[PDB]
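S.K.: I have a structure here, written as structure tokens, and I will follow up with some questions on it.
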Amino acid sequence: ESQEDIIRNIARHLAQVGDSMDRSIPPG
Amino acid sequence: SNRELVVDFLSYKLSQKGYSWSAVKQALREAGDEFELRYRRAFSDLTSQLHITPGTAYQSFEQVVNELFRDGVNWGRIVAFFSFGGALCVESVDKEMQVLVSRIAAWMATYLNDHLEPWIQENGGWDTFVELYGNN
């Protein structure tokens, strides 16, 4: 309900979906 | 160039909602579309709950994005950054604050240039982004 709570939720959601979209392969 | 990417992406997202703002770009557009599909299957759009206003938009932008990248950076989180900007612009135009579109674009470009550029260059630049996300 707080502004900072909303902020934290959005950023967390963005970060998690972002990671699901991370296509990089670590170097060998 | 980063600024160019930003304006192209935001203009694309705006056009998809019927609004109008008058290889990398294509990959980013597609990545954004996929990102948004995945997002909608998982979480509600909380953009509205931010209460975007001219006086608060930068602070909302800055706090979300700082939190997004606090733990680290990857290409997926960079796509999230672009999609988030897109959402802020659509909300802005929806609520007749369309002047915020040009400000959000500039804020995004500056954040890329000042804060993400070092990581981008360390990880092969946008050329590597296209190798990974191109044609999708």
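The residue numbers of chain B are those assigned by Swiss-Prot, with the residues present covering 4-25, 85-198 sequentially.
This entry, so its header tells us, was determined using X-ray crystallography, 2.0 Å.
Cβ atoms are placed via backbone N, Cα and C, with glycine included.
While the structure shown retains the original residue, Swiss-Prot records the mutagenesis experiment B:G138 to A with this note: No heterodimerization with BAX. The note that Swiss-Prot attaches to the published mutagenesis B:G148 to E is: No heterodimerization with BAX.
Help me picture these features in the structure, burial and contacts included.
M.R.: Long-range Cβ contacts of B:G138 (mutagenesis position) within its own chain (separation 6+, distance under 8 Å): B:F97. In the three-state DSSP assignment, the secondary structure recorded for B:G138 (mutagenesis position) is helix.
Under the DSSP three-state reduction, B:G148 (mutagenesis position) is assigned to helix. For B:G148 (mutagenesis position), other Cβ atoms within 10 Å of its Cβ number 25.
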